[PDB]
Amino acid sequence: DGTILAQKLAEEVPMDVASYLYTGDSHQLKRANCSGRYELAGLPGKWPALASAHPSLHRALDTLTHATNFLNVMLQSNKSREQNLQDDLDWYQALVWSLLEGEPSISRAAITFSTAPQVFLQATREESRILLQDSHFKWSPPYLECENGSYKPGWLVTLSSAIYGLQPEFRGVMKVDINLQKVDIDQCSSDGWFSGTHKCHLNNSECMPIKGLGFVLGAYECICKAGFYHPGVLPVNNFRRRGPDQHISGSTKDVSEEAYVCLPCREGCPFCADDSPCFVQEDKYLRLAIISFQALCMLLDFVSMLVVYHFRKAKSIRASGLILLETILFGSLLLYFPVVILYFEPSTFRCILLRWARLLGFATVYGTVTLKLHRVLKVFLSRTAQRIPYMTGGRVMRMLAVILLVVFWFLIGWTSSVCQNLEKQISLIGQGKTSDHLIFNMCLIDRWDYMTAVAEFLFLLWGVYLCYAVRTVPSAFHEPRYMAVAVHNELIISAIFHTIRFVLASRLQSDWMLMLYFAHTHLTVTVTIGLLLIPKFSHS
Amino acid sequence: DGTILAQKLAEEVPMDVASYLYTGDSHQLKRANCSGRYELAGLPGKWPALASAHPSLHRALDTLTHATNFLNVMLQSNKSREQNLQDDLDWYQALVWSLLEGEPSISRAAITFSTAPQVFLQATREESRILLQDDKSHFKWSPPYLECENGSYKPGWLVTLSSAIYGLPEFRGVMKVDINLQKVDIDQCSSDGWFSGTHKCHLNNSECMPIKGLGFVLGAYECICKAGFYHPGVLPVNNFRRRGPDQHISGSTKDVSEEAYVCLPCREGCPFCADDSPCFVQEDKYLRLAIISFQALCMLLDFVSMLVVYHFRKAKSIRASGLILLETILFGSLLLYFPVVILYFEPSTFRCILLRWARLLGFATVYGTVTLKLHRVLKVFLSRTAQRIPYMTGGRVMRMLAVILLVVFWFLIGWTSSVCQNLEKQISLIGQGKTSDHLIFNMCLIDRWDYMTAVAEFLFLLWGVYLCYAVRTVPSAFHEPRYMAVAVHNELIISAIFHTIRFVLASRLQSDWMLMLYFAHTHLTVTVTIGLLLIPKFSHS
Ligand SMILES: CCCCCCCC/C=C/CCCCCCCC(=O)OC[C@H](COP(=O)(O)OCCN)OC(=O)CCCCCCC/C=C/CCCCCCCC
Ligand SMILES: CC(C)CCC[C@@H](C)[C@@H]1CC[C@H]2[C@@H]3CC=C4C[C@@H](O)CC[C@]4(C)[C@H]3CC[C@@]21C
Ligand SMILES: CC(C)CCC[C@@H](C)[C@H]1CC[C@H]2[C@@H]3CC=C4C[C@@H](O)CC[C@]4(C)[C@H]3CC[C@]12C
Ligand SMILES: CC(C)CCC[C@@H](C)[C@H]1CC[C@H]2[C@@H]3CC=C4C[C@@H](O)CC[C@]4(C)[C@H]3CC[C@]12C
Ligand SMILES: CC(C)CCC[C@@H](C)[C@H]1CC[C@H]2[C@@H]3CC=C4C[C@@H](O)CC[C@]4(C)[C@H]3CC[C@]12C
Ligand SMILES: CC(C)CCC[C@@H](C)[C@H]1CC[C@H]2[C@@H]3CC=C4C[C@@H](O)CC[C@]4(C)[C@H]3CC[C@]12C
Ligand SMILES: CC(C)CCC[C@@H](C)[C@H]1CC[C@H]2[C@@H]3CC=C4C[C@@H](O)CC[C@]4(C)[C@H]3CC[C@]12C
Ligand SMILES: CC(C)CCC[C@@H](C)[C@H]1CC[C@H]2[C@@H]3CC=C4C[C@@H](O)CC[C@]4(C)[C@H]3CC[C@]12C
Ligand SMILES: CC(C)CCC[C@@H](C)[C@H]1CC[C@H]2[C@@H]3CC=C4C[C@@H](O)CC[C@]4(C)[C@H]3CC[C@]12C
Ligand SMILES: CC(C)CCC[C@@H](C)[C@H]1CC[C@H]2[C@@H]3CC=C4C[C@@H](O)CC[C@]4(C)[C@H]3CC[C@]12C
Ligand SMILES: CC(C)CCC[C@@H](C)[C@H]1CC[C@H]2[C@@H]3CC=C4C[C@@H](O)CC[C@]4(C)[C@H]3CC[C@]12C
Ligand SMILES: CC(C)CCC[C@@H](C)[C@H]1CC[C@H]2[C@@H]3CC=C4C[C@@H](O)CC[C@]4(C)[C@H]3CC[C@]12C
Ligand SMILES: CC(C)CCC[C@@H](C)[C@H]1CC[C@H]2[C@@H]3CC=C4C[C@@H](O)CC[C@]4(C)[C@H]3CC[C@]12C
Ligand SMILES: CC(C)CCC[C@@H](C)[C@H]1CC[C@H]2[C@@H]3CC=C4C[C@@H](O)CC[C@]4(C)[C@H]3CC[C@]12C
Ligand SMILES: CC(C)CCC[C@@H](C)[C@H]1CC[C@H]2[C@@H]3CC=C4C[C@@H](O)CC[C@]4(C)[C@H]3CC[C@]12C
Ligand SMILES: CC(C)CCC[C@@H](C)[C@H]1CC[C@H]2[C@@H]3CC=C4C[C@@H](O)CC[C@]4(C)[C@H]3CC[C@]12C
Ligand SMILES: CC(C)CCC[C@@H](C)[C@H]1CC[C@H]2[C@@H]3CC=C4C[C@@H](O)CC[C@]4(C)[C@H]3CC[C@]12C
Ligand SMILES: CC(C)CCC[C@@H](C)[C@H]1CC[C@H]2[C@H]3CC=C4C[C@@H](O)CC[C@]4(C)[C@H]3CC[C@]12C
Ligand SMILES: CC(C)CCC[C@@H](C)[C@H]1CC[C@H]2[C@H]3CC=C4C[C@@H](O)CC[C@]4(C)[C@H]3CC[C@]12C
């Protein structure tokens, strides 16, 4: 409301808004009336003595105070004839002369002393003569000399006092014309004189709510109407920075007197450009040819669960067993959620579940392959001695529950110990640095990933020794020959992947960490269920 | 040097020091030729430029200067000679009346007007009657003035602001204005502004600030210096020094009030005040040694028992139990006797980590082969019922413990490397807590993995409990699997009770009550375990 009142008053007084914008103005054109009786004056009503426009105003009021006090003293003096003789009238000239020779900026001052006017006046400071014509420190609005045309003066005020006489009041006043030209024109904020507390072009109405900490003022807000002087305060035009966000500085359009959008240069970073900087564009033509192929090989794996169920009466599946063949086949679905979870975005619950699907999908697929490969050695070796008929799931799914109890215990402890530092430090989401000064959101390794990448390497060495003990064991379907490739293959292309994933942990873009999780799970997982399932229906 | 200057001049101007600290000393003050003539206030400056003595000092000067400028007009006025008429004199009287009424603070103000002295003096503010009795410029200054007469009287200090009149060779006169400062505070006595500007603060600052870091000896008033003028709302904060925990704390020990000294006290290890006791828990060394003198005796007996068992290696009782399998239990139990020797020692960062390497490696060694020995007898009994006999002594049971040991080592290596990686962010190991009496003692904290490595023991001992249940009718000649039955349940119960007591009452137990717990727990489960698997071997053949 305060800003718009000045806008209306600009056209409420013609040919004066140019005088506000340019302090010269009258130097170029001068043909008008005695304009400028009062414009905005004191937007908060009026300032008695406040707003501290320099110390000139206060000291002028003070000198007027203890200069009219002088006449207020020679009021109750007895036997005061006051003949107004030649010497007596020269008494009154001295005070008016002294009223000018103690202040930096001051203009004509006059006294009525109506007993017969006996009005005395003087000219401006340091150059004034004498000319005779023929309450409680009231104030006056800005002014401009009415004489003829407009001239330079610059809205001089007419602060005046009153004189009371004894016998009512004297019908006399004391005029002081303060020169207000070379005076700082407020600061367009921080409530003072004629620019009251907002009084500019949209500090916060356009650029502040969206752009936190706008700082549109600096030292002079929206630099406003002005017109008095150009002091050393350095009017800060378009000082709003506010860092980034929707509203930046405003160096796009709407600049000079008419100044408004200041809304641009906002994309992810404290910069000013298009969406070239950080938050690199995620290619959508490559992320839709992977998740759509990761879910076509996932539903082609759930369909294969029904097929073996329908073929459970065959001579090739009865030997392996229906319960030890779908434990492998169901645990390979948990190995297909390195990519569906890494695709969306890094998060806290979305990065804890990454470790719950890799450690439980490994103890189920490769934790029972080495158990039915351990059976083959122990059955032949001990039946060469004769007895101990071994059994199917119930003595091998009972030895697997122990493996799934040590790994299920670690996950509970690790999850509980990782959702505790969140009150102090969150390491589940980090940031990276590229060559071209670009940053992406990833998951940070917490030194519990180099040790669960050795437990997978030490557990697969037990399946390597068993592949040598069954090297000369006759078999009907050569199954121990396909369970030996699937262990020597998982062992090799999983140590290489972890080494690449650990060394190049911060130099891999988020779009390049799903072309490595997609070439891993399709060279170790898809060739494991392609070796344990294909030589069961055909090629018997 | 500045602080000492006040005490040095205290004797240079006697009878006035009591008038400084006690502004009311004037009324008894009776005689003396006069009173104060001068104070050496030149240490900060000749007189304070931009003085902090209100705006009264800077605004009372305006009344005199703008009256001198009024008088600085007719010095050159034509025909302004006259003969000092009665009307001319009344205007000058009006001048001085205006000067007196221009400021409440301004006292008697006088003008000379030497042509005939024509010197005028009036009474004080708000009550003033006129009285008539018979170079350098630019507003010179004067030192504080004490009215002479007899004694010192109430008004006290009066600054005599003076100027000069240059009439057309000067005028041989001065403008006299006296300002009263009995309502003016003496700066702060520690900023830079009146008699004690950043000085005259005896027995403070360097006394308690370098050793007592962040001394804050001021607060809001350091060393209330002169007084004598007034006691405004500044509220002189004498002895306001706190300094937090420094070698010199506050200073409320001795040498209080005026004569100040001895500000050094209440400092040992803690931000408290009194003696060393409040932040030092009791440490009964006669009890803390009565535990090690007993707990270290059991270690020597355990080690001697190893040689004793080795000597009787051909005994019928030990041949049927396994010499290689019996030494491992003793060695593991020896390794379970280091949660107390490490605890007794004050909690370091190397020692508070080794406390978990000895408990975990000593549990999987003692209660990791009792269960295997109990399992092998069940396997032998089941197999021998119908046709082959398939287990043997150390070598088939001894190398089945290697898997458990490997898992334990893997977990220990994983945890050790993950706890000495957070030290860059948080030690999270050496914490502290109170005993409900604001007496704190350092100890170790819980890493939240200790909660998990206490159900693992509980879940592992359930296998041994089931094995104990399975074997209850097998013929045993030496009752070997009957003594191991009690040794599993006893530990399973007391270890769980001790663990839950330690976890619940974790931050409310003193250091000496933690030793009494770690020592009582290790003698009801560990000493009894080797009291059942060892004693019925040499005796009761
Ligand atoms: C809190 C402290 C308490 C200590 C408790 C720790 C318990 C940890 C281990 C739990 C029990 C694990 C199995 C132990 C039971 C008995 C061992 C055993 O006999 O297995 C030997 C078994 C064959 O036995 P046989 O009698 O010949 O065959 C009979 C078949 N009918 O052979 C093996 O299992 C060899 C084991 C090597 C496997 C590879 C392990 C390599 C290291 C991995 C460490 C990882 C630990 C877990 C971390 C998981 C991280 C996700
Ligand atoms: C999901 C988690 C919490 C529960 C796991 C507990 C149960 C389901 C575990 C996991 C797999 C289970 C086995 C799966 C299949 C069989 C074959 C059946 O002929 C007898 C029971 C038996 C041998 C189960 C015994 C219990 C078992 C070992
Ligand atoms: C992932 C971890 C925690 C648990 C693993 C779950 C496993 C053990 C469960 C999940 C689904 C289960 C299968 C569900 C249905 C059938 C058909 C039935 O005629 C034989 C058992 C069989 C084939 C189950 C075997 C065990 C099984 C594969
Ligand atoms: C793949 C299947 C078998 C996984 C089994 C479900 C697991 C992953 C679920 C069960 C309970 C879950 C947790 C429950 C609560 C929290 C606290 C929250 O502030 C962060 C996530 C976190 C820590 C969850 C992580 C995922 C979680 C551990
Ligand atoms: C995945 C985790 C949480 C489950 C762990 C629990 C497993 C190991 C438990 C639950 C129920 C248990 C079975 C319950 C009953 C019997 C019959 C008896 O002959 C003892 C062994 C046997 C066959 C147990 C073997 C272990 C067992 C399968
Ligand atoms: C297969 C599923 C059902 C079993 C998994 C159960 C485990 C993962 C659950 C059971 C209770 C859970 C805890 C319950 C409460 C809290 C407090 C919270 O501030 C942080 C997570 C934490 C510490 C949870 C961590 C995960 C947790 C330990
Ligand atoms: C061989 C199989 C068991 C895989 C085991 C994983 C090993 C090789 C991994 C786990 C943690 C890895 C290290 C993690 C971080 C760094 C710092 C980097 O500036 C150089 C490589 C180096 C030093 C890695 C080397 C490879 C490493 C030691
Ligand atoms: C890191 C150091 C201390 C451990 C080195 C040996 C560790 C890694 C263990 C883990 C599993 C172990 C293998 C697991 C299984 C067997 C079965 C047995 O038929 C002979 C030993 C053999 C073939 C092991 C030899 C070494 C081995 C790989
Ligand atoms: C391209 C590679 C790196 C991806 C992984 C596939 C590897 C592990 C698989 C795919 C096909 C497999 C081969 C298929 C058939 C045979 C014939 C058999 O008598 C010996 C093993 C051998 C020779 C296999 C070795 C392993 C093998 C080469
Ligand atoms: C798609 C990417 C991940 C590669 C996957 C290739 C897999 C599915 C293919 C490539 C070569 C294939 C093998 C080639 C030869 C034979 C012999 C024949 O008796 C059928 C099974 C077997 C053993 C095949 C199993 C499946 C196999 C391993
Ligand atoms: C791995 C750590 C924590 C514990 C393992 C220590 C065990 C396995 C070692 C330590 C000292 C060893 C004993 C030292 C000396 C002898 C005497 C010899 O005539 C028979 C073997 C026997 C009795 C050893 C058996 C194994 C033993 C008990
Ligand atoms: C020395 C310490 C620090 C390392 C860990 C100790 C382990 C690895 C050692 C200590 C005693 C060793 C056993 C001592 C003797 C035998 C008998 C026979 O069956 C060969 C292996 C076997 C069973 C050893 C296996 C490894 C073993 C268990
Ligand atoms: C064999 C089983 C029990 C565990 C083996 C652990 C030993 C051999 C090795 C394997 C991987 C290794 C870690 C790999 C990477 C790092 C990060 C480096 O900045 C400090 C050392 C540290 C933390 C290594 C410590 C030693 C370590 C844990
Ligand atoms: C039984 C043997 C194999 C285990 C020996 C333990 C060794 C390998 C482990 C235990 C504690 C470990 C240290 C723990 C903490 C740190 C600080 C880290 O900033 C650098 C690595 C460093 C210095 C680790 C180095 C490896 C370390 C010394
Ligand atoms: C309060 C706490 C400490 C009680 C201690 C438990 C004691 C009293 C209990 C727990 C398990 C018990 C044993 C369990 C099984 C057997 C086998 C049986 O054929 C004779 C008794 C015997 C040997 C029991 C003796 C008493 C026993 C040792
Ligand atoms: C019997 C076995 C489980 C012994 C180990 C006890 C573990 C598993 C559990 C059982 C009950 C648990 C306590 C139950 C309640 C509380 C109060 C809470 O404000 C802090 C944790 C604390 C103190 C728990 C700490 C862990 C605790 C002691
Ligand atoms: C010192 C405190 C903790 C008390 C514990 C002392 C232990 C060592 C004592 C208390 C009771 C004792 C048992 C009491 C009776 C017998 C029966 C005897 O035929 C063989 C020894 C045996 C089995 C003792 C072994 C040692 C024993 C367990
Ligand atoms: C990772 C790169 C090198 C490709 C992976 C190829 C590896 C894993 C494959 C290719 C050929 C494979 C076979 C080579 C030799 C034999 C002997 C044969 O009687 C059974 C299969 C077995 C034991 C395979 C082991 C794994 C093997 C070496
Ligand atoms: C940390 C310690 C245990 C490391 C010692 C390394 C070597 C000596 C140990 C560690 C693990 C051990 C075992 C690995 C695998 C098996 C198969 C198991 O059915 C009987 C013991 C046996 C045959 C052990 C052989 C020796 C072994 C490889």
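What you see of chain B is 66-180, 187-205, 259-292, 298-670, where the numbers are those given in Swiss-Prot.
The way this entry was determined, per its header, is electron microscopy, 3.4 Å.
Cβ from N, Cα, C; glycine included.
DSSP assigns B:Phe135 (mutagenesis position) to a helix in the three-state reduction. Here the residue is the original one, while Swiss-Prot reports the published mutagenesis B:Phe135 to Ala with the comment Does not affect ability to regulate cAMP levels; when associated with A-540 and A-578.
Summarising the annotation, Swiss-Prot assigns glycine binding site to B:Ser172, B:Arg173, B:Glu271, B:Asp307. The Cβ of B:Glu271 (mutagenesis position) lies under 8 Å from the Cβ of B:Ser100, B:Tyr277, B:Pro279, B:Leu282, each of which sits 6+ residues away along the same chain. Under the DSSP three-state reduction, B:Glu271 (mutagenesis position) is assigned to coil, being neither helix nor strand.
B:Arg173 (mutagenesis position) carries a strand DSSP state (E or B). Among the mutagenesis entries in Swiss-Prot is B:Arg173 to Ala, noted as: Nearly abolished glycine-binding and ability to inhibit the GTPase activator activity of RGS7.
For B:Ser266 to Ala, Swiss-Prot lists a mutagenesis experiment annotated as follows: Nearly abolished ability to inhibit the GTPase activator activity of RGS7 without affecting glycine-binding. Classification of B:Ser266 (mutagenesis position) by DSSP places it in coil, neither helical nor stranded.
Sequence-distant contacts of B:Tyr269 (mutagenesis position), defined as residues of its own chain at least six apart whose C-beta falls under 8 angstroms from its C-beta, comprise B:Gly101, B:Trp281, B:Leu282, B:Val283, B:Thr284, B:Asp307. One entry in Swiss-Prot concerns the mutagenesis experiment B:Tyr269 to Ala. Its note says: Nearly abolished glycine-binding and ability to inhibit the GTPase activator activity of RGS7.
Listed in Swiss-Prot as a mutagenesis experiment, B:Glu271 to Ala is described as follows: Nearly abolished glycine-binding and ability to inhibit the GTPase activator activity of RGS7.
In Swiss-Prot, a mutagenesis experiment is listed as B:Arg505 to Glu, annotated with the note Does not affect G protein alpha subunit activation. Annotation for B:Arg505 (mutagenesis position): same-chain Cβ neighbours under 8 Å, separated by at least 6 residues, are B:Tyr520, B:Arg525, B:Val526.
When other Cβ atoms within 10 Å of the Cβ of B:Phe540 (mutagenesis position) are tallied across all protein chains shown, the result is 20. Under the three-state DSSP scheme, B:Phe540 (mutagenesis position) falls in the helix class. Quoted from Swiss-Prot, the note on the mutagenesis of B:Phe540 to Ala is: Does not affect ability to regulate cAMP levels; when associated with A-135 and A-578.
In Swiss-Prot, a published mutagenesis experiment is listed as B:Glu609 to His, annotated Induces an increase of cAMP levels. Secondary structure at B:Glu609 (mutagenesis position), as computed by DSSP, is helix. For B:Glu609 (mutagenesis position), the same-chain residues 6+ apart in sequence whose C-beta sits under 8 angstroms from its C-beta are B:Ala449, B:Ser450, B:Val506.
For the recorded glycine site, residues B:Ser172, B:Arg173, B:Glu271, B:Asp307 set the reference point as the centre of their Cβ atoms, and the other residues of that chain within 8 Å of it by Cβ are B:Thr195, B:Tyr269, B:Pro279, B:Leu282, B:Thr284, B:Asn309. B:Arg505 (mutagenesis position) falls within a helix when secondary structure is assigned with DSSP. When the C-beta distance to chain A is held to under 8 angstroms, the recorded positions B:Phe135, B:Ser172, B:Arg173, B:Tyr269, B:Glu271, B:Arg505 reduce to B:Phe135, listed in sequence order. You'll find the Cα of B:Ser172 (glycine binding site) roughly 15 Å from the Cα of B:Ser266 (mutagenesis position). Cα of B:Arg173 (mutagenesis position) to Cα of B:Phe135 (mutagenesis position): a span of 20 Å.
B:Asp307 (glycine binding site) falls within a strand when secondary structure is assigned with DSSP. A break of 53 residues separates B:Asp205 from B:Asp259 in the model, and their Cα atoms lie 25 Å apart.
Across the unmodelled stretch of 6 residues from B:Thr180 to B:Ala187, the Cα-to-Cα distance comes to 6 Å.
Each of the recorded positions B:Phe135, B:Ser172, B:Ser266 was scored by the number of other CB atoms within 10 A of its CB, and the lowest score belongs to B:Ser266.
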